[PDB]
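Q: One structure coming up, written as structure tokens, with questions to follow.
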Amino acid sequence: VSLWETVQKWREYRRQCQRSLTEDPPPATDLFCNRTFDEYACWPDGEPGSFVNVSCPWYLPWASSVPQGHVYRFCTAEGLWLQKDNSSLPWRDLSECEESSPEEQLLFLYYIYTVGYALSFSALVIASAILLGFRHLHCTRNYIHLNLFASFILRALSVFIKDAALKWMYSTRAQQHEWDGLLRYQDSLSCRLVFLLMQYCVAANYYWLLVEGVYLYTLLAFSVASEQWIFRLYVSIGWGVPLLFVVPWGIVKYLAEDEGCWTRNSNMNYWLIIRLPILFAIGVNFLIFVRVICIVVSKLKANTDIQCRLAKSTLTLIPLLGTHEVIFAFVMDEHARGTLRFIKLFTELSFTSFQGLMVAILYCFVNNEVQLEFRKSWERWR
Ligand SMILES: CCn1cncc1Cn1c(CN2CCC(c3cccc(OCc4ccc(F)cc4F)n3)CC2)nc2ccc(C(=O)O)cc21
């Protein structure tokens, strides 16, 4: 319950009052004013000499708390409606149907996670720059990791492009009804493609964690890897599978639902075609995590010194897979959208923004080999 539903209800109110002012009863003679709409009340015909203590529109966030809204207008029998004393603009009133920290939460945490994505995009690109050819010791595990990084890269890129092109950060307190372009931006020109893009990227970012888990498995249990054929399969299912079930989602929406950036509702629950396989991939990665922790804790049974050392391993493994995401998927989900959806999803996206940093710093900056690169190349420079 916030300004978002207010914009929506206002759009429906305009939708209705427009057809009303269209097909309202016509009068006989000109001694009665015209019918207009001033972004604040669909002003129909009225007799001069008097105001009309009509209810100020119901779309107001406080209207639900006031049946006694009353906005007036004095159609001058000698002409138009009223203008203020000595002014030239048309006169109105709000005397009675006017109105902590309601939603500042939203903007604060928006900044809180954009800082995090910024850090992650800074770190992962350097991690990748290391592993391109400069280390020049790049096995197939290195190749899979180097290609995993691109997932986080594109995810952060998409989030940034989305927040930018929406330009929503600074209109959050648009008190005055200048909502024309806002709805005019929710037309099928951009919101469509940009949102589909952010969806495809955030899906590929889970499938790549999945294929990474699969490769960690088929190297450890199946014991075989025929040729480069296995990698030709893996990178193929990397950026190919997520594209398989989002373009159908487009086939659904573009011809199925008219104006309105769909924002996950058509009052028929159409939002499964994308999110179901995401939960699928999360489940797969989670099971793989369990099996790998079992394998490791077995192989460690050699030689009270177990757990204390097991932690330094399982903490390294969490960001590698997506084992963090399962908790959010277990707490944030809800069968309905709304402001609660945005708030919860953004808290998720805040605590999630950081695990771009963690992977980069744990799998290219702290192992023995990465440090050994510098430890040996300083010994050639100076
Ligand atoms: C990009 C799709 N999208 C496009 N239009 C909305 C969304 C919803 N949406 C957004 C962007 N949202 C923008 C409104 C913001 C907001 C909150 C409450 C009041 C308010 O008032 C100010 C407000 C009023 C009008 C306006 F034109 C913008 C305005 F900002 N603005 C909140 C963020 N990011 C998303 C990520 C994931 C999902 C998903 O469904 O998975 C949905 C997401």
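The numbering of chain A matches Swiss-Prot: 30-128, 135-338, 343-421, in order.
Each residue, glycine too, has its Cβ placed from N, Cα and C.
The note that Swiss-Prot attaches to the published mutagenesis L32 to A is: No effect on stimulation of cAMP accumulation and on GLP-1 binding. Under its mutagenesis entries, Swiss-Prot includes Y69 to A with the note: Abolishes stimulation of cAMP accumulation in response to GLP-1. Experimental mutagenesis is annotated in Swiss-Prot for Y88 to A, with the remark: Abolishes stimulation of cAMP accumulation in response to GLP-1. For the mutagenesis result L89 to A, the note given in Swiss-Prot is Abolishes stimulation of cAMP accumulation in response to GLP-1. Annotation of the published mutagenesis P90 to A in Swiss-Prot: Strongly decreased stimulation of cAMP accumulation in response to GLP-1; the original residue is retained in the structure shown. Experimental mutagenesis at this site is recorded by Swiss-Prot as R121 to A, annotated: Strongly decreased stimulation of cAMP accumulation in response to GLP-1. Listed in Swiss-Prot as a mutagenesis experiment, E127 to A is described as follows: No effect on stimulation of cAMP accumulation in response to GLP-1. One mutagenesis experiment catalogued in Swiss-Prot, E128 to A, is accompanied by this note: Slightly decreases stimulation of cAMP accumulation in response to GLP-1. Record note (Swiss-Prot) on the mutagenesis of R176 to Q: Decreases sensitivity to GLP-1. One entry in Swiss-Prot concerns the mutagenesis experiment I317 to C. Its note says: Causes the formation of an artifactual disulfide bond that abolishes signaling in response to GLP-1 binding; when associated with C-361. Experimental mutagenesis is annotated in Swiss-Prot for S352 to A, with the remark: Abolishes inhibition by negative allosteric modulators. While the structure shown retains the original residue, Swiss-Prot records the mutagenesis experiment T355 to A with this note: Abolishes inhibition by the negative allosteric modulators NNC0640 and PF-06372222, but does not abolish inhibition by MK-0893. For the mutagenesis of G361 to C, Swiss-Prot gives this note: Causes the formation of an artifactual disulfide bond that abolishes signaling in response to GLP-1 binding; when associated with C-317. The structure shown keeps the original residue.
Explain the structural surroundings of these features, please.
A: The DSSP secondary structure for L32 (mutagenesis position) is helix.
In the three-state DSSP reading, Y69 (mutagenesis position) counts as coil.
Other Cβ atoms within 10 Å of the Cβ of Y88 (mutagenesis position), summed over all protein chains shown, number 17.
A simple way to gauge crowding: the CB of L89 (mutagenesis position) has 20 other CB atoms within 10 angstroms, across all the protein chains here.
All protein chains included, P90 (mutagenesis position) registers 14 other Cβ atoms within 10 Å of its own Cβ.
Note: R121 (mutagenesis position) has non-local neighbours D67, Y69, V100, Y101, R102, i.e. same-chain residues 6+ apart with C-beta under 8 A of its own C-beta.
Using a 10 Å Cβ-Cβ cutoff, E127 (mutagenesis position) registers 10 neighbours. For the recorded site, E127 (mutagenesis position), the DSSP three-state label reads coil.
There are 13 other Cβ atoms within 10 Å of the Cβ belonging to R176 (mutagenesis position).
Under DSSP, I317 (mutagenesis position) is assigned to a helix (H, G or I) in the three-state scheme. Listed in sequence order, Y241, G361, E364, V365, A368 are the same-chain residues at least 6 apart in sequence whose CB falls under 8 Å from the CB of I317 (mutagenesis position).
Listed in sequence order, the residues of the same chain lying 6 or more apart from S352 (mutagenesis position) and placing their CB within less than 8 Å of its CB are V331.
Under the DSSP three-state reduction, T355 (mutagenesis position) is assigned to helix. Sequence-distant contacts of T355 (mutagenesis position), defined by Cβ-Cβ distance under 8 angstroms and a gap of at least six in the same chain, are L401.
A simple way to gauge crowding: the CB of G361 (mutagenesis position) has 25 other CB atoms within 10 angstroms, across all the protein chains here.
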Q: Quick one: 4 residues missing from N338 to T343, so how many Å between their CAs?
A: 13
Q: What's the end-to-end span in Å, taking the Cα of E128 and the Cα of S135, for the 6-residue unmodelled region?
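A: So the two residues bracketing the gap are 13 Å apart at Cα.
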Q: Take the Cβ of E128 (mutagenesis position) and count every other Cβ within 10 Å, whichever protein chain it belongs to.
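A: There are 7 such Cβ atoms around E128 (mutagenesis position).
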Q: Of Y69, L89, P90, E128, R176, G361, listed as mutagenesis positions, which ones have a Cβ less than 6 Å away from ligand 1?
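A: List returned for ligand 1: none.
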Q: Taking the Cβ of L32 (mutagenesis position) as reference, which residues of that chain separated by at least 6 in sequence fall under 8 Å from it?
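A: The answer is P90, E138, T207, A209.
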